[PDB]
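Below is one structure; the comments refer to it alone.
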Protein chains: 2
Amino acid sequence: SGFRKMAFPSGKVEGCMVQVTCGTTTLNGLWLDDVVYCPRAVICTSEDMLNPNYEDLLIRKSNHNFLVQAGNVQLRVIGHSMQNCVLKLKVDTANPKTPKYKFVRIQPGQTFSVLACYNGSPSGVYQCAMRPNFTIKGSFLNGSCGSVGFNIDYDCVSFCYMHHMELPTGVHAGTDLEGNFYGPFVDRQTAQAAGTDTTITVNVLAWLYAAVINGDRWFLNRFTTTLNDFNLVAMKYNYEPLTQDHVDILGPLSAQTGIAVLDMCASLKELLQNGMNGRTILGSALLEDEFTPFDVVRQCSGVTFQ
Amino acid sequence: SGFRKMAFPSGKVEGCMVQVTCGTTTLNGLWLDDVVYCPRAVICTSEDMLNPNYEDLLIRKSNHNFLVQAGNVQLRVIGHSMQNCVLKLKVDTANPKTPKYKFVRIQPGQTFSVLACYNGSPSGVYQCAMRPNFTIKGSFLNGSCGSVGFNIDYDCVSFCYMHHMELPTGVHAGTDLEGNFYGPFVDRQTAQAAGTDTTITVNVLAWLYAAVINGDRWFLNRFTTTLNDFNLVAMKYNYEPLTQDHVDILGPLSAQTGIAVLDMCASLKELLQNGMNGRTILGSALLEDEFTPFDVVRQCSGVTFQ
């Protein structure tokens, strides 16, 4: 029983975090095999970050302009290249702690664990969702650039995020491990801001199922709705439209609880129209949207507290 | 910016988790140096758990009745003894991944990270607080017994919790690493239940400071209160009394934000009397009490967004 915002165990990623310094700029890198991946902004002075030409800045650098430290050992950079917004620093030592890994780009509405790191030293781990507007509501301070987000499946680490910057609203923006930004953001100093966001409806429904699995049903009702009728209410409350694929994804949770997906939609519609009336669901007074159907299935018992 | 329920990086603990089997019962153990620590309930059949005499059950066991597996390697048990509610299985191999560690018992109101584990394999990591009633609101399924809770300070792992059982309300109970239960609970099948709980007032105040540090002040007011006048309101809302030591602990947060502790108490008093009026604080619609002053200082910038 219980339901928590649960991250994946971070050890496999901890063994990959290093410190990268170029000039007076220091940030985190990811050491996999004989390559260290880090944000290309490491080559910029704060003067440069306003209007940087990264190709022009990088051609003026040599391998020995890059200082990479893994704990107490200094790794020798033997090559360097830029791929989109990341630098790839080839080093003379392959990381003996390299896990099985993939570079995967995630979809808005999906979740991942973040290992917050400073000066190559891991500080904390937490769960995040990619927002519909391609920002993440992370927790990051100066020095966290290059921290990574990931999921783990059968000892294989799927890296999906590298942290780059904080936006004026305090939310965060970054790239996949190929250096391609999530959303309309750039690694330069501009007035860029997060666009309008929405609530991840399929995740809210999954979380309502999580509450039922743990033995709570107070928000349920005898009503049902059509997919079209629910989406008309969802649009009014800034919720994303629900698709038939979303209904199919919620199938296993619907079967375990005996509550049809469109029946749970009727419950959500009532919760949106009436609020919670002083009550809580899984310890929250808001409708939580940062748990995917997979997250619920992974954490909740396979047997419902009937 | 941002504020998340952030756990410590779990790698140092992952390298210590093993599987312990005795008869048909399997759970998790903690392998430090040449000793494996696990709940003594591993020696019980489910028949035994109603009224077990553990000394009588243990004397009937030999070293070879205990099967310990660390990944794929089986460790040979060369000794065994019981200390309170934990078993200590001496093995013939010292764990080469043993971190610097301590066995510390925590106080109600303090926080720790939990590495949820099943069959000796870590599954997830999350933050928990020890409740005033000595339960934890964890997330645990069958097979999680022996999972541990910990804090990390300068590469030293302070182990503070080993998981034992789930109570009828879905909350969790366990011991320190010396096998002594937190709270009035026992490792046998009884009608035991969680006692009445309260809200951790000092943590709520710390969390309000965290909100101010990140740039939010909507809940503040021009009023102040005396420590006695606040505690009269705290008692009515099932909040713990605030001590002068608590005020002293909040000193650094009060100085960083320029908000006197008794001024923040006035804000909390108003929030308790009037609710939030549809507004949120740090993404929550409830007053959060599972962040300590230390947790806030560790995660928040040292500079307040003025």
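Following Swiss-Prot, chain B residues are numbered 3264-3569, in order.
Heads up, the Cβ atoms here are built off N, Cα and C, so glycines get one too.
These come from Swiss-Prot:
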VARIANT   B:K3353 to R  In strain: Beta/B.1.351
VARIANT   B:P3395 to H  In strain: Omicron/BA.1, Omicron/BA.2, Omicron/BA.2.12.1, Omicron/BA.2.75, Omicron/BA.4, Omicron/BA.5, Omicron/BQ.1.1, Omicron/XBB.1.5, Omicron/EG.5.1
ACT_SITE  B:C3408  active site, nucleophile
VARIANT   B:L3468 to V  In strain: Zeta/P.2
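Using Cα positions, the member of the recorded positions B:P3395, B:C3408, B:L3468 nearest to B:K3353 (variant position) is identified as B:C3408. Look at B:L3468 (variant position): DSSP puts it in a helix. Distance noted between the C-alpha atoms of B:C3408 (active site, nucleophile) and B:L3468 (variant position) is 33 Å. Within the same chain, residues at least 6 positions away in sequence whose Cβ sits under 8 Å from that of B:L3468 (variant position) are B:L3505, B:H3509, B:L3513, B:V3524, B:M3527, B:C3528, B:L3531. Between the candidate recorded positions, B:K3353, B:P3395, B:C3408, the densest Cβ environment within 10 Å is the one around B:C3408.
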